[PDB]
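To keep things clear, I will list the structure first and then write my remarks on it.
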Amino acid sequence: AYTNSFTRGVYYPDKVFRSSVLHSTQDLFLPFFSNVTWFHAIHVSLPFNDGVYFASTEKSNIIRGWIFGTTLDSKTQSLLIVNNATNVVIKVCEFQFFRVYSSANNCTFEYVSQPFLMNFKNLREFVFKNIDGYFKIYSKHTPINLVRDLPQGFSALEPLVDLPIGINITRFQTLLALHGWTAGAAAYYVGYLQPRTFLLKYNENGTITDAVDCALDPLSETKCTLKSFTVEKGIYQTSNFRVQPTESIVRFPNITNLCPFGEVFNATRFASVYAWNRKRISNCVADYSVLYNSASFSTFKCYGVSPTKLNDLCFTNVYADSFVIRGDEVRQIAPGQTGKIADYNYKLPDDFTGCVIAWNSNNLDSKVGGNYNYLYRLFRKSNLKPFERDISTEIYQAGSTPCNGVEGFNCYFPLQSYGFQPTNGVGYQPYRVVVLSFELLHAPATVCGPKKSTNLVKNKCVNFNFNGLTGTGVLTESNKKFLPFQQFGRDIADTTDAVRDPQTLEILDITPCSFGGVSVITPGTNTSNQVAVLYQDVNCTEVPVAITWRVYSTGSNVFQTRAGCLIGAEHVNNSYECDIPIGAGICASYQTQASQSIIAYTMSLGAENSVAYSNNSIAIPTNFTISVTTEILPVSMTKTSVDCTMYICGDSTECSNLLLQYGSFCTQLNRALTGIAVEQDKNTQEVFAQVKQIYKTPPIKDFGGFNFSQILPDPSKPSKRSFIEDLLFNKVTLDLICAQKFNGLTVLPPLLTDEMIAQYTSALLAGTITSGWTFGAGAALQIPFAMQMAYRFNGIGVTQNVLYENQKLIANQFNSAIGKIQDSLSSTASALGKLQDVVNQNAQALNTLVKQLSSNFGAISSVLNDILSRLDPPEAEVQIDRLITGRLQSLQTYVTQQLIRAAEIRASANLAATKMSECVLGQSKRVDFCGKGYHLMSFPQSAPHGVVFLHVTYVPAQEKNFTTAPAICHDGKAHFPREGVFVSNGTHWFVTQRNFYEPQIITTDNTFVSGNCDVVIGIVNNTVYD
Amino acid sequence: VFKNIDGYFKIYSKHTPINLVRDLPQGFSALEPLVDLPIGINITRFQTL
Ligand SMILES: *[C@@H]1O[C@H](CO)[C@@H](O[C@@H]2O[C@H](CO)[C@@H](O[C@H]3O[C@H](CO)[C@@H](O)[C@H](O)[C@@H]3O)[C@H](O)[C@H]2NC(C)=O)[C@H](O)[C@H]1NC(C)=O
Ligand SMILES: *[C@@H]1O[C@H](CO)[C@@H](O[C@@H]2O[C@H](CO)[C@@H](O[C@H]3O[C@H](CO)[C@@H](O)[C@H](O)[C@@H]3O)[C@H](O)[C@H]2NC(C)=O)[C@H](O)[C@H]1NC(C)=O
Ligand SMILES: *[C@@H]1O[C@H](CO)[C@@H](O[C@@H]2O[C@H](CO)[C@@H](O[C@H]3O[C@H](CO)[C@@H](O)[C@H](O)[C@@H]3O)[C@H](O)[C@H]2NC(C)=O)[C@H](O)[C@H]1NC(C)=O
Ligand SMILES: *[C@@H]1O[C@H](CO)[C@@H](O[C@@H]2O[C@H](CO)[C@@H](O)[C@H](O)[C@H]2NC(C)=O)[C@H](O)[C@H]1NC(C)=O
Ligand SMILES: *[C@@H]1O[C@H](CO)[C@@H](O[C@@H]2O[C@H](CO)[C@@H](O)[C@H](O)[C@H]2NC(C)=O)[C@H](O)[C@H]1NC(C)=O
Ligand SMILES: *[C@@H]1O[C@H](CO)[C@@H](O[C@@H]2O[C@H](CO)[C@@H](O)[C@H](O)[C@H]2NC(C)=O)[C@H](O)[C@H]1NC(C)=O
Ligand SMILES: *[C@@H]1O[C@H](CO)[C@@H](O[C@@H]2O[C@H](CO)[C@@H](O)[C@H](O)[C@H]2NC(C)=O)[C@H](O)[C@H]1NC(C)=O
Ligand SMILES: *[C@@H]1O[C@H](CO)[C@@H](O)[C@H](O)[C@H]1NC(C)=O
Ligand SMILES: *[C@@H]1O[C@H](CO)[C@@H](O)[C@H](O)[C@H]1NC(C)=O
Ligand SMILES: *[C@@H]1O[C@H](CO)[C@@H](O)[C@H](O)[C@H]1NC(C)=O
Ligand SMILES: *[C@@H]1O[C@H](CO)[C@@H](O)[C@H](O)[C@H]1NC(C)=O
Ligand SMILES: *[C@@H]1O[C@H](CO)[C@@H](O)[C@H](O)[C@H]1NC(C)=O
Ligand SMILES: *[C@@H]1O[C@H](CO)[C@@H](O)[C@H](O)[C@H]1NC(C)=O
Ligand SMILES: *[C@@H]1O[C@H](CO)[C@@H](O)[C@H](O)[C@H]1NC(C)=O
C-alpha cells in the first residue's frame, strides 16, 4: 500500500528558541506530498538511507521496538531500542537474529533511560537521523480523531537523545511483541528523508506553526525566495536552470613513443652481481598491466607504491637495475636488511622510492654442470654506499694477517660463482630481479603513459577534454579553417570556441549547454495558487527532453516567444491591457476564457482610433470636467547615522584600536552620511519652507461654493493636519528597529516635525486660496477665490465669463473630485506606491546591512567575542582585520547605494520644489507638468517623507464637428480671427474660442484684415458687421 | 627564431622566395612554430658553424 504525506516529517532543526520570525533551513526533511508507505503487520498461525520518518497510530502500544544496522546478523554491530511498561532500553552490540536475539557477543555499549512512549487514535511520530556517526532521535505524541489516515495538521518533533554510533548503517526494521499466537493485524507509516530547504514560521510561543517546501513547486520556490507566506501578483526571478551534461569524453592523440622495456626483460644475460650495470630510460610510454601480462611473474613485492599507481605516475630519471641472484638473495636487497651481499656487493638506500620484479631464470641461465660466470664479492672494507660498483681487483685481507700478492689463507678479492643448477638448487636456482626506483625530484616529466582516450560524441552536452583543455557543452561541425600548428581556437572574450580532435584532424565548434532565466508568474497568493513558469531565451523544444521539479516540463501548455517560452498559461488571440509584463510584448493575466486560469497574450497599446481629419473639419468641445488628480513625489528619506566603532566592532577595545588605522575611511563614511542627512533637511526646507510668513485661513470659509474642508486643517485633531493628510499618514506604514539601534545604525529625526510640515502646507494652502500667485512673488495680496479662478481660466485661453456663468457647476465638480480622491485613498492601498517603496528600499538596505553581520567574510566565525575568547592576540587580530575589511566594504557599499538613492531623492525633491513654485505658487503653461489637461492650480499635502499635489486641471469634453475656414474674404481682403477660430454650423459662420464652443457674430472687433483673398489657400465668402 | 624559456628551447621558422633586390626587403610574414625541446640547461652564448 502507498499514500501521500501531506504536512508530516517536520522537526525543530536545533535547540534554539525564536519568535515571530520566518527562518530558512537546509537539512534532512520528509518532502511535502511524498510517497509514504502504509505498512500492515499481519501474522499467519526496510532500507535506512538518509534517515527514516516513522508514524504509528495503533492502540494498546502494540508497536514497540526498532533495529538499525548494515547486516543485523551479529557479524556487525547493531542498534536496538525496546520498550515495556516501566522504561525503555537501548543497546549497540552484535546480536544474533529473548525471542528478538539469540546471543550477545562483542557488546561494548548499552543505555538505560526514561520511557519515551507513554477509539480516538494517537500519532507517535519518530524521526531517526545519522550524520557523522551521530544518531539523533526526535518524537511527538498527538491524539487525533479515529482513522483519518495521516490527516491535515502540522506539528514539529522535539529532540530526545543523540547517540555516538560508530558503524555503517544501511537498513532498519520494526519489531513488536504480541501475547498459541493470537491472530491480529496492525498498521504504521514509513517515509524517507531527503536534503531539502524548508521555510519555518515561528509563533509568539516559538513553536514551528507552518512550513513551506521551497524545492516542491514554483509557488513555494517564490515563497522561499521572498521569505514570505504571501506572494503579491507579478513575476519573480527564481533560481537559474542549467541542463546538466550527459557523460565525460576525453580526446588524446594515437599511441606513439613506446618504452622498449620488454627487451631488458628478454635480455639473454643480465648484469653481474658485484659489477651490476645501471640504466636510465626516458621520453616514452610504460604500462604495468602488460608488464605482468606478456612476462608473467609470481615473486614480487613493492615498497611505498601501489601496483596500479605506477601507470599514472610520470618519470624523468628512473633508475633500473637488472641482475641474476639466488632465490634466497632475492628478498635480501631490501633497505636496512643485513647480509654479506647487501653489505659488500649491492644494497638500496633507506629512502628507496621503488619496487622489485623477480622471475625464474634457471631454465635460461643454468647449465647441467653449473653456470660458473655469475661471480660476486662477499668482502669489502665496510658497508658499501647505495648504488656503488667496484671492479678494482685489489687483494682483500679477510684473515688476521695482511693477505697480499696473488692470494692468501682464506683471502681473495673475487669469489667463485654459485653452483647454479636447475633441479639441485631448491631456492638456490638463479632468478632475474629488476629494481625500478623513481626518486625523481626534478622539473621535467618524460614517462607517464599512453594517456588513454574515449569514444567521440557530438550534438550533446559532455565534459569534453582535449590534451588538458577541459570544458562542458555540445560539439557541432566546424566552418573554421585552422592551420597545421593551430590546435584549438579562441574568440574575442578569450574563451575556447572551436577545438580539433587530436586523434583524427577534424575540428568541431563548442557551445556549452543551453540555459536562461527561470521566472515564476503568479496572481495574488490569496486569489489563486496555480502559477506559470517562463524559461528566458531557451527554445522549449529542449526543456521537455530535459525532464529539481520537472512536472511542468511536459505540460500541455507551451507557448514560444522572443523573451523565451512560457509553460502553464494558454496563449489567446484577443488583446487586453498589460497586467504582468513577460517581455517582448507578451503579458500574462489570470481570468476565465467558467473556470479561471493564467493566460498569456500580445499586449494592446490602447483602443484603435481614426481621427476624422479633413480639409475643413474641426472638433470643438462644448463642456468641461474639473479633474483633480493626485501626484505623489518623494521629498526626503530617513536620515541615517552610522558609527564605525559600534557596527564594525562589538564594543571591543582590540577591534577599536585595529579600526583606528582605517580612521580616514570612517571619517569619509561619516562625512558622506552627514552630507546626506543635511541634504534631506535642505530638501524638506527647499520643498516646503518657500514662504517667509505663516498665513492663517479666515474663520469664515466662504470661497464661492468651493469646499476646502478636506484639505484645510481641523483644530479637533491634536496634530493640526487635514482629513486627506490624516488618510495619507495612515496609508503609509513607517522588533527590528531595536536590533538596528543596538547594532549602531540610528535614525536621526527630521529637523521639521510633521506638525510644522503640516503648518507650512497649511500656510501655503491659505496663501493659495486667499492671495493666489501674489504671495509667491512679494507681499501676499488678498483676492476672492472666484476671481482667482477667473484668472486661472484666463491663463489656459478660456474667457473668464465661462467660470462665472458656470460657478456652481465648477464648484460641484471640484467637490465631487475631492470626494472621489477621499474614496480612492480610503479604499485601495496602492495609491501611495512611491513613498511606501522608498520607505521599503531604506528598510531593506538597513535590514541587508544588519544581516551582513552574520557573514564570516572568510573568518572562523561572524562574532568577535568568541574570536577573542578562543584565540591568542596574533591569530585573533589576523582574523579580526579580515572581518573589519569585510564589514567596512559592506558599510562602503551601503553608503554608495545611499549616495545614489539620495541623488535620485534630490532629483525628486528639486522636481517637487519646481512643482510647488510653478503649480502651487503660480499657474504653469508647461503641458502635462502640473497634471493631465490645462492646469488651473495645485494644493500641497504633507505625506510621510514626501508631498502630494492635488493638480486641478480643465479637461474639455462633449466635442462636436464643425466646418472651418482659415480666413474670411468680405470686400476682397482676407479677415483673420483676433483670438479664436472660424466655424460654421452649416448656414452661418462664427468666431469662437479654441477650448470651449461659444459662437459669436463675426464683426470688425474680433477679426483683423491682412492683404487680399487671392493668396490664402482655403479662404471662404461671408459678411462682417460694422 | 631561437628561444629558451623555463628550460624549453623553441624554434620558429618561415620560408619565403625573393627576387634578391637587396637584404631584408619590405614585407610582412610570421614564423610558424616547428619544434620545442625540454632541454633544461643554461644558455648564454651561441655560435654559427
Ligand atoms: C456639462 O456637463 C455637466 C456634467 O458634467 C452637466 O451637468 C449635468 O446636468 C444634468 C441636467 O442639467 C444633470 O442631470 C440630472 O439633473 C438632476 C440633478 O441635478 C436630476 O434630478 C436629473 O434626473 C438628472 O439626472 C446632471 O446631474 C449634471 N451633472 C453634474 C455633475 O452636475 C451640464 O448640464 C453640461 N452643460 C452643458 C451646457 O451641456
Ligand atoms: C464640505 O464637505 C464636508 C464633507 O463632505 C461637509 O461635512 C459633512 O457635513 C455633513 C452634513 O453637513 C455631515 O453629514 C452627517 O451629519 C451628521 C453628523 O452628526 C449626521 O447625523 C448625518 O447623518 C450625516 O451623516 C458629514 O459628516 C460631514 N463630513 C465631514 C467629513 O465632516 C461640509 O459640510 C462641507 N462644507 C459645507 C460648507 O457644507
Ligand atoms: C445655425 O445658426 C444660425 C444662426 O444663428 C441659426 O439661425 C437662427 O435660428 C434661430 C431659431 O433657431 C433664429 O431665431 C429667431 O427665430 C425667429 C425668426 O423670425 C424669431 O421670431 C425668434 O424670436 C428668434 O429670434 C435666428 O434668427 C436665426 N439666425 C438668423 C441670423 O436668422 C440656425 O438655426 C442654425 N442652424 C443649425 C442647423 O444649427
Ligand atoms: C502561547 O502560549 C500561551 C500560554 O503560555 C497561550 O495562552 C493561553 O492559551 C490557552 C490555549 O490557547 C488559552 O485557553 C488561554 O486563555 C491563554 N492565556 C492567556 C492569558 O491568553 C497562547 O494562546 C499561546 N499563543 C498562541 C499564538 O498559540
Ligand atoms: C530552437 O532555437 C531557436 C529559438 O526558437 C530556433 O530558431 C528559430 O527557428 C524557427 C524555425 O526554424 C524560426 O522561424 C525562427 O525565426 C528562429 N528564431 C531565431 C531567433 O533563431 C531554432 O530553430 C531551434 N533549434 C535550435 C537547434 O536552435
Ligand atoms: C465627425 O464626422 C465624422 C464623419 O462624418 C465622424 O466619424 C464617424 O464616426 C462613426 C461612429 O463614431 C463611424 O462609424 C464612421 O466611420 C466615422 N467616419 C469617419 C469618416 O471617420 C465623427 O464621429 C464626427 N465627430 C464626432 C465628434 O462625433
Ligand atoms: C466670393 O465672391 C466673389 C464675388 O463677390 C467671387 O469672385 C468671382 O469669382 C468668379 C468665379 O471665379 C469670377 O468669374 C468673378 O470674376 C469673380 N468676381 C469678382 C468681383 O472678383 C469669388 O469667387 C467668391 N469666392 C469663392 C471662393 O468662390
Ligand atoms: C509509490 O511507489 C510505488 C512503487 O515504488 C508505486 O507503485 C506507487 O504508485 C507510488 N505511489 C505514489 C502515490 O506515488
Ligand atoms: C523492561 O525491560 C528491561 C530490560 O529490557 C528490564 O530491566 C525491566 O525489568 C523490564 N520491565 C518490565 C516492567 O517489564
Ligand atoms: C569479539 O568476540 C570474539 C569471541 O568470539 C573475540 O575472538 C574477538 O576478539 C572479539 N573482538 C572484539 C573487537 O572485541
Ligand atoms: C589514429 O589511428 C586511427 C586508427 O586507424 C587512424 O584512423 C587515425 O588516422 C590515426 N591518427 C593519427 C594521427 O595517426
Ligand atoms: C487577499 O484576499 C483576502 C480575501 O480573500 C483579503 O482578506 C486580503 O486582504 C487579500 N490580501 C491582501 C494582501 O490584500
Ligand atoms: C488565432 O487565430 C489563428 C487564425 O487566425 C488560429 O490558427 C489560432 O488557432 C488562433 N489562436 C488560438 C489560441 O486559438
Ligand atoms: C481639399 O482642397 C483641395 C484644394 O484644391 C482639393 O484638391 C481637395 O479635393 C480637397 N479635399 C477633398 C477631400 O475634397
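The numbers used for chain B are those of Swiss-Prot, and the residues that appear cover 193-241, in sequence.
Structure determined by electron microscopy, 3.0 Å.
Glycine is treated like the rest: Cβ placed from N, Cα and C.
Swiss-Prot documents B:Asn234 to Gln as a published mutagenesis change and attaches the note Increased resistance to neutralizing antibodies. In the three-state DSSP reading, B:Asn234 (mutagenesis position) counts as coil.
In Swiss-Prot, a published natural variant is listed as B:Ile210 to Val, annotated In strain: Omicron/BA.2.75. Over all protein chains present, the Cβ of B:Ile210 (variant position) has 10 other Cβ atoms lying within 10 Å.
Close to B:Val213 (variant position) in the fold, though at least 6 residues off in sequence, lies no residue with a CB less than 8 Å from its CB. Under the three-state DSSP scheme, B:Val213 (variant position) falls in the coil class. According to Swiss-Prot, the naturally occurring change B:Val213 to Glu is described as follows: In strain: Omicron/XBB.1.5, Omicron/EG.5.1.
Per Swiss-Prot, natural variant B:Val213 to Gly is noted as: In strain: Omicron/BA.2, Omicron/BA.2.12.1, Omicron/BA.2.75, Omicron/BA.4, Omicron/BA.5, Omicron/BQ.1.1.
Non-local contacts of B:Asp215 (variant position) by the CB criterion (under 8 A, 6+ apart in sequence, same chain) are absent. What Swiss-Prot notes for the natural variant B:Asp215 to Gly is this: In strain: Beta/B.1.351.
Among the natural variants in Swiss-Prot is B:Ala222 to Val, noted as: In strain: 20A.EU1. The Cβ of B:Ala222 (variant position) has 7 neighbouring Cβ atoms from other residues within 10 Å, across all protein chains displayed.
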Neighbour count, 10 Å Cβ-Cβ cut-off, for B:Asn234 (mutagenesis position): what number do you get?
7
For B:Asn234 (mutagenesis position) and B:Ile210 (variant position), determine the Cα separation and express it in whole Å.
36
Whole-number Å distance between the CA of B:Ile210 (variant position) and the CA of B:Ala222 (variant position)?
16
